Amino acid sequence: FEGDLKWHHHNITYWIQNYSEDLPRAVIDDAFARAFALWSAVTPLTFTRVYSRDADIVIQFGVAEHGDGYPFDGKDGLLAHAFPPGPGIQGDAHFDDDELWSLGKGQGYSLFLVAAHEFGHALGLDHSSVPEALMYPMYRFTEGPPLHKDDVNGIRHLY
Ligand SMILES: CNC(=O)[C@@H](NC(=O)[C@H](CC(C)C)CN(O)C=O)C(C)(C)C
Ligand SMILES: [Ca+2]
Ligand SMILES: [Ca+2]
Ligand SMILES: [Ca+2]
Ligand SMILES: [Ca+2]
Ligand SMILES: [Ca+2]
Ligand SMILES: [Zn+2]
Ligand SMILES: [Zn+2]
């Protein structure tokens, strides 16, 4: 799930294929939209929601075996995974629906913060070594602006 390719276009599209059962669809749509806004705010990239398989970034929730060759591991552990820029499954983001999805403080994992991380990968970013960076390989809930200077540098270096 590591590559050295970026998107050659800036008007990126995404399709929310299916939903998690833990949150209302209006809440999920908004969380994803706000996750994309974080990135489009520090780059010339834009994100448009479409409803066909033609989108660049296809989003889906799955449990265990779900299509590709990297099944999820049930409760906890791996929360999700995304693929680097490119055609087909490339650039897609998958979330493990065996996890309890929520938002803000409290039990469960923030769909908003995890989405922002996955979309980072979907745009070409690799993991960061800075603990407070959003791209750090470990989940950590936080309030306030999610993107660290390190995350902003990495994304602007590509676009
Ligand atoms: C609570 N569990 C964890 O913190 C696990 N980490 C993850 O599931 C990463 C995503 C979080 C950072 C949103 C996977 N990743 O890199 C996706 O692109 C483990 C550190 C246990 C692997
Ligand atoms: Ca902008
Ligand atoms: Ca794709
Ligand atoms: Ca899991
Ligand atoms: Ca769930
Ligand atoms: Ca919560
Ligand atoms: Zn997958
Ligand atoms: Zn990651």
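Chain A is numbered as in Swiss-Prot; the shown residues are, in order, 110-215, 391-443.
The way this entry was determined, per its header, is X-ray crystallography, 2.3 Å.
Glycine residues also receive a Cβ, built from the backbone N, Cα and C atoms like all the rest.
Here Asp131 (Ca(2+) 1 binding site) comes close to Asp206, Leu209, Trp210, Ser211, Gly392: these same-chain residues lie at least six apart in sequence, with C-beta atoms under 8 angstroms from its C-beta. If you look up Swiss-Prot, you'll see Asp131, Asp206, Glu208 marked as Ca(2+) 1 binding site.
All protein chains considered, the CB of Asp201 (Ca(2+) 2 binding site) has 24 other CB atoms within 10 Å. The annotation Ca(2+) 2 binding site is assigned in Swiss-Prot to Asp165, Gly197, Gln199, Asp201.
For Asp205 (Ca(2+) 3 binding site), the Cβ neighbour count at a 10 Å cut-off comes to 25, with all displayed protein chains included. Residues or ranges marked as Ca(2+) 3 binding site in Swiss-Prot (evidence: experimental evidence): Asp182, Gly183, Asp185, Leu187, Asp205, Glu208.
Swiss-Prot lists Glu402 to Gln among its mutagenesis entries, and the accompanying note reads: Loss of activity. In the three-state DSSP scheme, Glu402 (mutagenesis position) falls into the helix class. For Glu402 (mutagenesis position), other Cβ atoms within 10 Å of its Cβ number 23.
The active site feature in Swiss-Prot is assigned to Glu402; the stated evidence is experimental evidence.
Contact annotation for binding-site residues (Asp131, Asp165, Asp205, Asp206) versus ligand 5: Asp131, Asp206, each with CB under 6 Å from a ligand atom. Summary: among the binding-site residues (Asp185, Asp206), the fewest other C-beta atoms within 10 A of the C-beta are counted at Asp185. Taking all protein chains in view, 22 other C-beta atoms sit within 10 angstroms of the C-beta of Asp165 (Ca(2+) 2 binding site). Of all the binding-site residues in the list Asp182, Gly197, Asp201, the shortest Cα-Cα distance to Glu208 (Ca(2+) 1 binding site) is found for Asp182.
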